[PDB]
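Trainee: My questions will all concern the structure given below.
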Amino acid sequence: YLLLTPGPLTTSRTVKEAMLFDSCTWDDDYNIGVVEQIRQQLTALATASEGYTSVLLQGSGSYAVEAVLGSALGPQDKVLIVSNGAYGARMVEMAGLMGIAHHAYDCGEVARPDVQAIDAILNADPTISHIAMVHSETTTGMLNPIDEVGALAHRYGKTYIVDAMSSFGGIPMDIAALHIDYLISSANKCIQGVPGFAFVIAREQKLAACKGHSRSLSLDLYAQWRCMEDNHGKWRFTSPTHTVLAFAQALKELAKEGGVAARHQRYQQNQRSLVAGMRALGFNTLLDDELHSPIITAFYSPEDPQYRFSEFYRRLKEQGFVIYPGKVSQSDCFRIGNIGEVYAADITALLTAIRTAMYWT
Amino acid sequence: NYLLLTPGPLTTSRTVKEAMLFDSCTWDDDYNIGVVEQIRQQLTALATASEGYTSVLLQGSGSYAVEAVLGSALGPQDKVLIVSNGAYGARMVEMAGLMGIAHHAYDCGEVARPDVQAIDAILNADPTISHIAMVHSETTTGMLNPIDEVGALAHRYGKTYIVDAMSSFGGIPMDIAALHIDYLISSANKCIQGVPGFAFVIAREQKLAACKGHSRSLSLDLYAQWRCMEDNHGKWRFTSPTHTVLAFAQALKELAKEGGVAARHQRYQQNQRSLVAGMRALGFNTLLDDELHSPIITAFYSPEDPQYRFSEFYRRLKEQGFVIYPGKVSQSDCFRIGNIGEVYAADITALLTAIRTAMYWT
């Protein structure tokens, strides 16, 4: 099965083979030989500038998002949270649960954030000390203007947090130039590794002032970072070593492909071809080509009264392709990712399977 | 060529690792029902033969699960008695402090078995206590605590009982219902011999059922995590370490093939006893007396020879194919040697030979 999902996805066989080893968490072979190498490569991958550092955290991407919210903000801080999808909404949900001061700016799932509106909010409330926004809303496949909001964060001197879970590694970006202080991302999406942990690449000057902020020991990003910094990459608690080995290999394959610039080109091409082919088959995209993220695409569900995603999905799977359900509140859609082990030939084979699975036609 | 004589991550079978060589779709039944539900069902049966219990899996290390229990199993007016006789008992106190959770810490030291009478007295004088938490196998020193007696105490006083069995579950027989344990926390990469990536809690449903809204953490909300698995056929709220989950399923299959906990336990304590005897024959002394030993890991006093360095001892052993572990005892310089994972009788023999060879200060 080819997983046309937003991740966990179809990893390369070499990435999987790298998991076939048992590592000792106290040994330098692992901490220096693997962990420190991953940290250094992540920072370099995020920016050419100095002053940044990486921290890895056990769990899913949401854990890292929660860790940043509870670690990057002090008891007198307040974060402006842009919400235009499930992941933006989850940050608002986390803030409310954790009792973190905030202001939610919701603009709809199919609406690009209004930068001027964000500018006004920041102007009317200087109490806002942080700005948080999702870069790639995997929910609808939309891409938010992290650059413009970043310029806004720099103008007002705010700490900028970006959830780049489904974009880092697949879309060119230099977080320093974007004025991003905390870049959050996944091990199993654009980088193409397997699930197990997430990471945050942060402006050291900012992170270094977060001691005591977290009320969670497990999710204390500062303590986690300090331990890696003082003990050659060592993780405070048990780390998913096998998945970490897989990540090191995924990073190497990313470098081999030609870096983010090359991977981005492949993803864009895959999508361009997929979309053209789907439209040729009568499907319609939820969003206009301008708002598209290059890792996934949302399509309106067929209007035929006989169409059922459950059946469409099963028939595609029977042919070896696994698509994804759509979770857009205002519209009935389904999604098709194009990252991971997906190349030109795969898109073509996918389209043939789609035509074949269109049982309602 | 390395054998990991550590508390975990440890040396797993080749088959447990090869079971990871598959990608899973987190939204498909093949994974959620075909693997997750299977695991949940097996974990509950492994912990007890009675009804009323359920399993919840959580992404992260074992400490995440411990924290999830502390933040999800307790209500607003609740208070937990935390017995501490090692780093893992101490971590629960540390967590309770950070989270602002009312608690009563009972610290009896890292080399002393907790006093059950003392715990009784505490329960008598501090009626606000509603929960009791204790580590079963204290990996800090290899100490094995009396979870049975404390459970009887908890039952007598009608208190909710939490047990951190991270390094015991799967390697030491136990029926949680009979031990009066309401929340059993354990690891996927220790006695069950799986791979790190997630941890789990086997709890009495009736107790967990009343924890809605307790957690201030979305990621660590045990109740929510459970309701999702319960309502959507093992589905994890957020992305799960699928590969490590497939490995755990294989680990469970191999546990059964060995003969279950009874058989694994037999292997483990025999390894441990042979190790202690051999090490003592080589001039080493155990930190604890036999009576307090657990069958999973043992702490030895570091030799006094001025030239001795754990770094060198460790490297020369590793060079021979054996990786041991450092000791972190507050009032004593020790080193540890675990005997779990893919460790068998012949391995202990080989290790002892390696030790002699590595004793460069003699």
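Numbering, chain A: per Swiss-Prot, residues 6-366 in sequence.
Here the Cβ of each residue, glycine as well, is placed from N, Cα and C on the backbone.
This is the feature table in Swiss-Prot:
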BINDING   A:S65, A:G66, A:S67, A:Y92, A:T143, A:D168, A:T243  pyridoxal 5'-phosphate binding site
MUTAGEN   A:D168 to A  Loss of enzymatic activity
MUTAGEN   A:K194 to L or R  Loss of enzymatic activity
MUTAGEN   A:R340 to A or K  Decreased affinity for all of the substrates
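Looking at the shown structure, can you explain where the listed features end up?
Mentor: DSSP assigns A:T143 (pyridoxal 5'-phosphate binding site) to coil in the three-state reduction, outside any helix or strand. Long-range Cβ proximity for A:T143 (pyridoxal 5'-phosphate binding site), meaning a same-chain Cβ under 8 A and a gap of 6 or more residues, is found for A:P11, A:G90, A:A91, A:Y92, A:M170, A:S171, A:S298, A:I300, A:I301.
Every protein chain considered, the tally of other Cβ atoms within 10 Å of the Cβ of A:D168 (mutagenesis position) stands at 30.
When other Cβ atoms within 10 Å of the Cβ of A:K194 (mutagenesis position) are tallied across all protein chains shown, the result is 30.
For A:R340 (mutagenesis position), other Cβ atoms within 10 Å of its Cβ number 22. The secondary structure of A:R340 (mutagenesis position), as reduced to three states from DSSP, is extended strand.
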Trainee: Should A:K194 (mutagenesis position) be counted as helix, strand, or coil on the basis of DSSP?
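Mentor: Its secondary structure by DSSP: coil.
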Trainee: Return the residue, from the listed binding-site residues A:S65, A:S67, A:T243, with the maximum count of other C-beta atoms within 10 angstroms of its C-beta.
Mentor: A:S65
Trainee: Taking just the CA atoms, what is the gap between A:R340 (mutagenesis position) and A:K194 (mutagenesis position) in Å?
Mentor: 15
Trainee: Roughly how many angstrom lie between the C-alpha atoms of A:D168 (mutagenesis position) and A:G66 (pyridoxal 5'-phosphate binding site)?
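Mentor: Rounded to a whole number, the Cα-Cα distance is 9 Å.
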Trainee: Using DSSP, would you call A:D168 (mutagenesis position) helix, strand or coil?
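Mentor: Looking at the DSSP assignment, A:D168 (mutagenesis position) belongs to a strand.
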Trainee: Mind pulling out which recorded positions among A:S65, A:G66, A:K194, A:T243 sit under 8 Å from chain B, Cβ to Cβ?
Mentor: A:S65, A:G66, A:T243
Trainee: From the Cα of A:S65 (pyridoxal 5'-phosphate binding site) across to the Cα of A:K194 (mutagenesis position), what is the distance in angstrom?
Mentor: 12
Trainee: Got a sec? Which of these binding-site residues, A:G66, A:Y92, has the most Cβ atoms within 10 Å?
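Mentor: The residue with the densest Cβ neighbourhood is A:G66.
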